[PDB]
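This report refers to the structure that appears directly beneath it.
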Amino acid sequence: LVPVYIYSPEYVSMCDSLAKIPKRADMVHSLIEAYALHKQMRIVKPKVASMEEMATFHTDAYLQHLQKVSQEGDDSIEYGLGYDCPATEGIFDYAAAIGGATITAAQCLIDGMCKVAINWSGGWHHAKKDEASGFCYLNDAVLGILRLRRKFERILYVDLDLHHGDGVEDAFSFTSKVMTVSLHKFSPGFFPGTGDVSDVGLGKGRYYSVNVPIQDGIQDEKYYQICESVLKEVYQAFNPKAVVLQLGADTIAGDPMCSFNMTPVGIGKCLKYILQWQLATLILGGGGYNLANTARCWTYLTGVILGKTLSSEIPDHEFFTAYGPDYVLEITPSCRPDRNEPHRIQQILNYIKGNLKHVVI
Ligand SMILES: CC(C)[C@@H]1NC(=O)[C@]2(C)CSC(=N2)c2cccc(n2)CNC(=O)C[C@@H](/C=C/CCS)NC1=O
Ligand SMILES: [K+]
Ligand SMILES: [K+]
Ligand SMILES: [Zn+2]
């Protein structure tokens, strides 16, 4: 079975319509297209999310506000839209397209159309039920998981974005049918502030939330050791039936965030380990603010999913000029120190290992 690739020219243009991260969705698809990887996948046109589908997580008051300002424009209520005053009218359609695409990919998984479904323009994990947050206006990850819960009894959410996927974790904080695992930078003052190793969920969902606080400057080898160690324990204890994987590329060297020092090869190993489970897997994007590097990463990861080694030279295409001055696919880690102490890392792993002992199905 070939991977499902959620794409349409109308979808890509809609994903860039807010211009929060200028033409990233187009650059990502164009590079994938330039390597002709789409030829090896099953292209699926995304459906648009209805009001009811989006309301499975987001409140009516929030959604109705987005639809209203799409029609009329912006003591007003706080929905986290204070940075979009010049243009709020396109947010509702953006959210509906983002939401619909991830739901579509999830439905493909349910229908048995594939084992892997890809939506690189999704993975907006910060959005709350009643407010936007961190460039996330709608949490498609939550909508995707909720859709998969119709078919699969236990869902594992893995968030490899630089930031803590607080929106997704809070959505399922009280349930034990969905386990969230997040690897992220954790430091006083760093967005979004949550996701300490001691945060393990609430009520029936206690110990069904896993957080791995990491410090600046981590590289491929250390990251994969940490990630494999956690996933190994999580898989054995929770025994997931489906996986939703968020692959925010703002961990990659060269990103304006300038925190982690990763390359796409390191992320690719984590992905390879997850794919090894051969479970129904929903692949999502997320953060990534070095445009060319994000296209580089997600194109490489697409190659990993297809089990193909791409040529090192960036092929000529629409955005070829943006890949200078090297014009290659490989990304070189920065000359920046690793702030992660080995003893602290082992403590965290042991702490999590203790937590997962409580998890028994
Ligand atoms: C400029 C930079 C800080 C940028 N910010 C913004 O572009 C705006 C829209 C302008 S000022 C601002 N937001 C802001 C002010 C106070 C507090 C926060 N943000 C907390 N939120 C974040 O830090 C999200 C964080 C993005 C997280 C992506 C997670 S995948 N954003 C930013 O890095
Ligand atoms: K994360
Ligand atoms: K949970
Ligand atoms: Zn991020």
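Each residue's number is its place along the chain shown, starting with 1.
Per deposition record, X-ray crystallography, 2.2 Å.
Note that Cβ sites are derived from N, Cα and C of the backbone, with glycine treated the same way.
Annotated features in Swiss-Prot:
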- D84 to N (Swiss-Prot position 101): Almost complete loss of catalytical activity (MUTAGEN)
- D84 to E (Swiss-Prot position 101): Partial loss of catalytical activity (MUTAGEN)
- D84 to L (Swiss-Prot position 101): Complete loss of catalytical activity (MUTAGEN)
- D84, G134, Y289: substrate binding site (BINDING)
- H126 to A (Swiss-Prot position 143): Loss of catalytic activity (MUTAGEN)
- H126: active site, proton acceptor (ACT_SITE)
- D161, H163, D250: divalent metal cation binding site (BINDING)
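All features noted in Swiss-Prot, drawn onto the structure.
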{"residue": "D84", "record": "mutagenesis position", "Cβ neighbours (10 Å)": "18"}
{"residue": "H126", "record": "mutagenesis position", "Cβ neighbours (10 Å)": "25"}
{"residue": "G134", "record": "substrate binding site", "Cβ neighbours (10 Å)": "17"}
{"residue": "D161", "record": "divalent metal cation binding site", "Cβ neighbours (10 Å)": "26"}
{"residue": "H163", "record": "divalent metal cation binding site", "Cβ neighbours (10 Å)": "26"}
{"residue": "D250", "record": "divalent metal cation binding site", "Cβ neighbours (10 Å)": "23"}
{"residue": "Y289", "record": "substrate binding site", "Cβ neighbours (10 Å)": "19"}
Residue pair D84 (mutagenesis position), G134 (substrate binding site) - Cα distance, angstrom, rounded: 12
Residue among recorded positions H126, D161, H163, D250 with Cα closest to the Cα of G134 (substrate binding site): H126
Other residues, Cβ within 8 Å of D161, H163, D250 Cβ centroid (divalent metal cation site): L162, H184, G248, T251, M257, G286, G287
Listed binding-site residues adjacent to ligand 4, that is, members of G134, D161, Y289 whose C-beta is under 6 A away: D161
Anchor-to-anchor CA distance, Å, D74 and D75 (intervening 4 residues not built): 12
Listed binding-site residues with Cβ under 6 Å from ligand 2, out of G134, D161, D250, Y289: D161
C-alpha spacing of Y289 (substrate binding site) relative to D161 (divalent metal cation binding site), in angstrom: 12
